[PDB]
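The next block holds one structure in the form of structure tokens; read it before the comments.
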Amino acid sequence: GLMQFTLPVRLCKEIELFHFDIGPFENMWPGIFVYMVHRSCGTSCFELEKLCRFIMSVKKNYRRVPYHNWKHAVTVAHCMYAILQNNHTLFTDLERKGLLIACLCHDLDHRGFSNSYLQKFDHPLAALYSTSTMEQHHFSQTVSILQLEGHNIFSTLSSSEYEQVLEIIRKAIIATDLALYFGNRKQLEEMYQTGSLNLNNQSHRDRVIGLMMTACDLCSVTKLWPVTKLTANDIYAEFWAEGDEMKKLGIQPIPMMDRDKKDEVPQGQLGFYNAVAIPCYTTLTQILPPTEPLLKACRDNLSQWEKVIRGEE
Ligand SMILES: Cc1nc2ccc(OCc3nc(-c4ccccc4)cn3C)nn2c1C
Ligand SMILES: [Mg+2]
Ligand SMILES: [Zn+2]
């Protein structure tokens, strides 16, 4: 009860910043997460023993893939911690509890393949979940782990509070399907620009939490350039493996996933920054002004990809 987690000085200070990198020491990531729950939520949010047991079972159900791994889970949770800490009073007690858990669980049991590849392979998951195939799976794995003996971190919530947190988590995880992001952000854009955006409207809060989820999920584009650039290598390691698997089914993959077309990575990143990332962090900064450092870091990284195209690196 009187048992705080503390981090070395450099981590204690830098964990508060949006651009923090959790480091290569995998054994410190559980402690980094508990630290973030304790400051984001309270030392009373969860029973330490149950929380530690839940975190370790979550870790075990992430696979050893290049990008969609346990380091991604914790990295996405840290970006959410930073958003929550920079917007103290905007979020309910249930939201603070649900959202870091949602982030840690959002890619549970990912295999490193897109929803498209599962549909083309005719994977059993594509028949069970016809849209947002992997995201429905991640939510199903989250509920599984919550139901293991000694893993109910929400045990002290009422029946209706438990149902509300699991609904915050389900929507937060589904929103990480990028196919859903474009429309969500366009509706947020219209609501903000016509002044209809209302944070007391639940369907509005849902959209705003969805956009937060996209922002945390893409937060590799908000790091210092050496982090962004090295993470890109892991992102493509997966895409190119999916491309190989498309070729094995006798389907030419899109260029993004074709390793023969590596040369065009720099221009592919520009499109991504301009069509996805910048719009994401722009709309987020309009709704939640203290998230502006994410947009500034994204713009700094777009400018570094522009330098790569100009052969200046
Ligand atoms: C965090 C993060 N999440 C994602 C999701 C997708 C993505 O895609 C980037 C891209 N490369 C290409 C490309 C590359 C080589 C040859 C031709 C086209 C197209 N496109 C969209 N980048 N990305 C990042 C950076
Ligand atoms: Mg995902
Ligand atoms: Zn993710």
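Here chain A follows Swiss-Prot for its numbers: 724-1036, in order, are the residues you see.
If you're wondering, the header gives X-ray crystallography, 1.9 Å.
Positions of Cβ are set from backbone N, Cα and C atoms, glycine also.
What Swiss-Prot records for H791 is active site, proton donor, and it gives similarity to another entry as the kind of evidence. Of all the Cβ atoms in the protein chains shown, 23 others lie within 10 Å of the Cβ of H791 (active site, proton donor).
Classification of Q992 (3',5'-cyclic GMP binding site) by DSSP places it within a helix. According to Swiss-Prot, the 3',5'-cyclic GMP binding site annotation covers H791, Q992.
Under the three-state DSSP scheme, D830 (mutagenesis position) falls in the coil class. Non-local neighbourhood of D830 (mutagenesis position): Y785, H791, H795, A796, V799, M857, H861, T899, each in the same chain, at least six residues away, with C-beta under 8 Å from its C-beta. Residues or ranges marked as divalent metal cation 1 binding site by Swiss-Prot: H795, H829, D830, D940.
Per Swiss-Prot, mutagenesis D830 to A is noted as: Loss of activity and of zinc binding.
Among the mutagenesis experiments that Swiss-Prot reports, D830 to N is described with the note: Reduces activity 1000-fold.
Per Swiss-Prot, the feature divalent metal cation 2 binding site maps to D830; the stated evidence is experimental evidence.
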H795 (divalent metal cation 1 binding site) in three-state DSSP notation: helix
Neighbours of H795, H829, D830, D940 excl. site residues, C-beta within 8 Å of centre, divalent metal cation 1: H791, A796, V799, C826, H833, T899, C939
Rounded inter-Cα distance in Å - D940 (divalent metal cation 1 binding site), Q992 (3',5'-cyclic GMP binding site): 16
Pairwise Cα distance for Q992 (3',5'-cyclic GMP binding site)/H829 (divalent metal cation 1 binding site) [Å, integer]: 24
